[PDB]
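I have placed the structure first, in the form of structure tokens, so that the comments after it can refer back to it.
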Amino acid sequence: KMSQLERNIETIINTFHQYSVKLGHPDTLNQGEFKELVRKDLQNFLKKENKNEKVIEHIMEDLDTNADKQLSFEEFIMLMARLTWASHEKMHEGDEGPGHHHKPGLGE
Amino acid sequence: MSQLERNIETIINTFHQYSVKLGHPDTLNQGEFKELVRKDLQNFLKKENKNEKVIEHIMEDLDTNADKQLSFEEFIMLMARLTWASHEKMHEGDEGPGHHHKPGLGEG
Amino acid sequence: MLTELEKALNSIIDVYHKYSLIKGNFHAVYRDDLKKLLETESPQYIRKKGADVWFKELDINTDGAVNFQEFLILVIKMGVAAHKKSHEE
Amino acid sequence: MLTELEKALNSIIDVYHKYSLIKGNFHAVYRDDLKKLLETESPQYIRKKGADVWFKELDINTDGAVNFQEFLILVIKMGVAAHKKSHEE
Ligand code: NA
Ligand code: NA
Ligand code: NA
Ligand code: NA
Ligand code: NA
Ligand code: NI
Ligand code: NI
Ligand code: NI
């Protein structure tokens, strides 16, 4: 069976596919599809950014390393890594120790 | 030597200036790490320098070898994080279009 | 409440800490810790590269440990590979 | 005024943008951009690995580009290697 990590990656892949799918075949996210994913599935992690549509569009532009106005999964997964990193940084914001402890992460 | 090589040389020289002082010549103890942060990172870590407990936990986080000291390999991760944090500061709330850098870390 | 995607991202943090909290630095996965991470969390086509090969690739600063950022390199590569394999069937 | 160390860190940002601003995505260094970066900015013992080997090691998500975080992998490895060189005859 799948590990916890494999299931988390599966959720990322399927969420990407739910907005990119075109006529039942896998595709890429255009700007409109990216905004819908961010608006719904990242409504908490990107709560403040979602209030400024221009900010969301520039995140798309920054991730669009292929310069084709489209996010392949390879382009998109960099946002997933950045948000995972950002959430962990939020858990340790201003940490003084001792020991290891996680405060609430992004969107909390 | 190139610009990048000179920047790397600055990192190495600054590290060595403090790691030669006490103990092993190629590691920073906590006291020397605090002195480097207080002097050479007085702008990039301005707020953190106000809380000595925060500086001590940054040291603990960087101490991946769990030996209460920072080798150069351990220390250079702080340099990469601050470089990244400064560039993130330059794009904080960026709406585009095009590429532009606001002032980076330390309000500079 | 967080979405399922957001829960997946926070769960990736938890997966790493199952191994980084074993010993030593709280955000360091040492070579033997990475072997257990790969054997428990990754599929066979990822494990087949070898734990020592993965560790050398991930330990960017050659300090003998994998921190959280370096673990995200593994997550990125596992995700791209899992997407590609799902995109072949 | 920033200290000399802080200026060095900001200068590392400027080095990357000399090549990422050549074409395409503003924070993407493509394969030909990286070859020029390596030839201009890195010493011989770094260049000798080859631009293609470096590009494969830095392009973590295999999207055909090196972003700023992937560039910091190169900086870390150059810094560790340069430190070792300072202690050699
Ligand atoms: Na010392
Ligand atoms: Na650990
Ligand atoms: Na490491
Ligand atoms: Na570019
Ligand atoms: Na890349
Ligand atoms: Ni943690
Ligand atoms: Ni030294
Ligand atoms: Ni920039």
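Here chain A follows Swiss-Prot, giving residues 4-111 in order.
Every residue gets a Cβ built from N, Cα and C, even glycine.
Here's what Swiss-Prot has on this protein:
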type: BINDING; residues: A:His20, A:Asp30, A:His91, A:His95; note: Zn(2+) binding site
type: BINDING; residues: A:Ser23, A:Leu26, A:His28, A:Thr31, A:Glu36; note: Ca(2+) 1 binding site
type: DOMAIN; residues: A:12-47; note: domain 'EF-hand 1'
type: DOMAIN; residues: A:54-89; note: domain 'EF-hand 2'
type: MUTAGEN; residues: A:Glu36 to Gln; note: Loss of resistance to bacterial invasion; when associated with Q-78
type: MUTAGEN; residues: A:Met63 to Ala; note: Loss of antifungal activity
type: MUTAGEN; residues: A:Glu78 to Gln; note: Loss of resistance to bacterial invasion; when associated with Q-36
type: MUTAGEN; residues: A:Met81 to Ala; note: No effect on antifungal activity
type: MUTAGEN; residues: A:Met83 to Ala; note: Loss of antifungal activity
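Structural mapping of features recorded in Swiss-Prot.
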residue : record                : Cβ within 10 Å
A:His20 : Zn(2+) binding site   : 16
A:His28 : Ca(2+) 1 binding site : 8
A:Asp30 : Zn(2+) binding site   : 15
A:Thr31 : Ca(2+) 1 binding site : 20
A:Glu36 : mutagenesis position  : 20
A:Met63 : mutagenesis position  : 24
A:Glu78 : mutagenesis position  : 25
A:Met81 : mutagenesis position  : 21
A:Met83 : mutagenesis position  : 25
A:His95 : Zn(2+) binding site   : 19
Checklist line | Spatial neighbour of A:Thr31 (Ca(2+) 1 binding site) that is closest, considering only the recorded positions A:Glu78, A:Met81, A:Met83, A:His91 and their CA atoms | finding: A:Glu78
Next item on the list: Measuring CB to CB from A:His91 (Zn(2+) binding site), give everything in the same chain under 8 Å that is also at least six residues away in sequence.
Entry: A:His105, A:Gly108
Item checked: Remote residues contacting the domain 'EF-hand 1' (A:12-47) - C-beta distance under 8 A, at least 6 residues beyond either end -> 5, 53, 56, 59-60, 62-63, 72-76, 79-80, 83, 86, 109-111
Notebook entry, point to check: What is the nearest of the binding-site residues A:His20, A:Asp30, A:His95 to A:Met83 (mutagenesis position), using the Cα of each?
Noted result: A:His20
Note to self: To the nearest Å, how far is the Cα of A:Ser23 (Ca(2+) 1 binding site) from the Cα of A:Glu78 (mutagenesis position)?
What the structure shows: 13
Note to self: What whole-number Å value do you get for the CA-CA distance of A:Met63 (mutagenesis position) and A:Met81 (mutagenesis position)?
What the structure shows: 11
Notebook entry, point to check: At the Cα level, what's the spacing in Å between A:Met81 (mutagenesis position) and A:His28 (Ca(2+) 1 binding site), rounded?
Noted result: 23
Next item on the list: From the recorded positions A:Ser23, A:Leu26, A:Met63, A:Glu78, A:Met81, keep only those with a C-beta under 8 angstroms from any C-beta in chain D, and list them in sequence order.
Entry: A:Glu78, A:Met81
Next item on the list: Using Cβ atoms and a cut-off of under 8 Å, determine which of the recorded positions A:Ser23, A:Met63, A:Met83, A:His91 neighbour chain C, and list them by sequence position, or give 'none'.
Entry: A:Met83, A:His91
Check: Cα-Cα separation of A:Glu78 (mutagenesis position) and A:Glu36 (mutagenesis position), in Å?
Finding: 14
